[PDB]
Amino acid sequence: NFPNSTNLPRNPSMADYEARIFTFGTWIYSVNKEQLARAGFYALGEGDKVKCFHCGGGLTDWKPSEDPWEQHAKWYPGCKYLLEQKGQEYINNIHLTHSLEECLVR
Ligand SMILES: C[C@@H]1CN(CC(=O)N2CCc3ccccc32)CC[NH2+]1
Ligand SMILES: [Zn+2]
């Protein structure tokens, strides 16, 4: 499924922080559910899989060292909600960091 890059959310029922928070329930996983919800994510109830309400972008297998906002930017750089919340300065930082990470290792 293609990422939504319009200013209009793919899932408006999940636009409110509160609505997103309810989707998690008891959350056993290594990443913080409030932190996920703040970054626009809601739970699908499929292990630790989340989707952004806005871009629809999905993400799984959360390691303790993976930040919701950073991962949002890594995989869904066109997300208008991300751009609104964080800014383009932050998005660029994050991408430069990841590209330089995936080059320093090799
Ligand atoms: C939290 C991170 C996420 N990583 C990428 C990931 O989960 N992606 C990348 C694109 C995609 C589409 C659909 C479902 C998942 C994913 C994996 C490691 N943990
Ligand atoms: Zn998004």
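In chain A, numbers come from Swiss-Prot; the residues present are 249-354, in order.
Every residue gets a Cβ built from N, Cα and C, even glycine.
Classification of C327 (Zn(2+) binding site) by DSSP places it in coil, neither helical nor stranded. Taking the Cβ of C327 (Zn(2+) binding site) as centre and 10 Å as the limit, one finds 25 other Cβ atoms among all the protein chains shown. The feature Zn(2+) binding site is assigned by Swiss-Prot to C300, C303, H320, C327.
For the recorded site, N259 (mutagenesis position), the DSSP three-state label reads coil. Other C-beta atoms found within 10 angstroms of the C-beta of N259 (mutagenesis position) number 17, with every protein chain shown included. The mutagenesis experiment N259 to D is recorded by Swiss-Prot, whose note states: Reduced interaction with HTRA2; when associated with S-314.
A mutagenesis experiment is reported in Swiss-Prot for this position, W310 to A, and the note states: No effect on interaction with SEPTIN4 isoform ARTS. Take the CB of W310 (mutagenesis position) and look out to 10 A: across all protein chains shown you find 19 other CB atoms.
Experimental mutagenesis is annotated in Swiss-Prot for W310 to R, with the remark: Reduced interaction with HTRA2; when associated with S-314. Reduced to three states, the DSSP call for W310 (mutagenesis position) is coil.
In Swiss-Prot, a published mutagenesis experiment is listed as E314 to S, annotated Decreased interaction with DIABLO/SMAC and with HTRA2. Decreases interaction with HTRA2; when associated with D-259 or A-310. No effect on interaction with SEPTIN4 isoform ARTS.
Its own atom aside, the Cβ of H343 (mutagenesis position) has 14 Cβ atoms within 10 angstroms in the protein chains shown. In Swiss-Prot, a mutagenesis experiment is listed as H343 to A, annotated with the note No effect on interaction with SEPTIN4 isoform ARTS.
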Where the C-beta lies under 6 angstroms from ligand 2, the matching recorded positions among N259, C300, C303, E314, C327, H343:
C300, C303, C327
Can you tell which of the binding-site residues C300, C303, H320, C327 lies nearest to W310 (mutagenesis position) in space, using Cα positions?
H320
